[PDB]
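What follows is a set of notes on a single structure, which appears directly below.
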Amino acid sequence: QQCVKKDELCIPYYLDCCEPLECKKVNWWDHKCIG
């Protein structure tokens, strides 16, 4: 699947972010793209 831009949501164990971001939890409830 496509990547994910930083600041954009996402789902752990489903989609992944572009790079070097990481499609995971950005906080404790909101899941987006990090690094």
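Chain A is numbered as in Swiss-Prot; the shown residues are, in order, 53-87.
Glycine is no exception: its Cβ is also placed from the backbone N, Cα and C atoms.
Under mutagenesis, Swiss-Prot gives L61 to A with this note: Attenuates sweet taste-response suppression properties. Counted within 10 Å of its Cβ, the other Cβ atoms near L61 (mutagenesis position) come to 12, all protein chains included. For the recorded site, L61 (mutagenesis position), the DSSP three-state label reads strand.
Among the mutagenesis results in Swiss-Prot, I63 to A has the note: May affect protein secretion, folding or stability. The residue drawn here is the original one.
Cβ neighbour count for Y65 (mutagenesis position) (all protein chains, 10 Å cutoff from its Cβ): 6. Looking at Swiss-Prot, the entry for mutagenesis of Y65 to A says: May affect protein secretion, folding or stability.
According to Swiss-Prot, the mutagenesis experiment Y66 to A carries this note: Attenuates sweet taste-response suppression properties. Secondary structure at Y66 (mutagenesis position), taken from DSSP and collapsed to helix, strand or coil, is coil. All protein chains included, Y66 (mutagenesis position) registers 9 other Cβ atoms within 10 Å of its own Cβ.
Quoted from Swiss-Prot, the note attached to the mutagenesis of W80 to A states: Attenuates sweet taste-response suppression properties. Neighbour count (other Cβ atoms within 10 Å of the Cβ, all protein chains): 6 for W80 (mutagenesis position).
Look at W81 (mutagenesis position): DSSP puts it in coil. Among the sequence features in Swiss-Prot, the mutagenesis site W81 to A is noted as follows: Abolishes or severely attenuates sweet taste-response suppression properties.
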Among the mutagenesis positions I63, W81, point out the residue whose Cβ has the most other Cβ atoms within 10 Å, with all shown protein chains included in the count.
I63
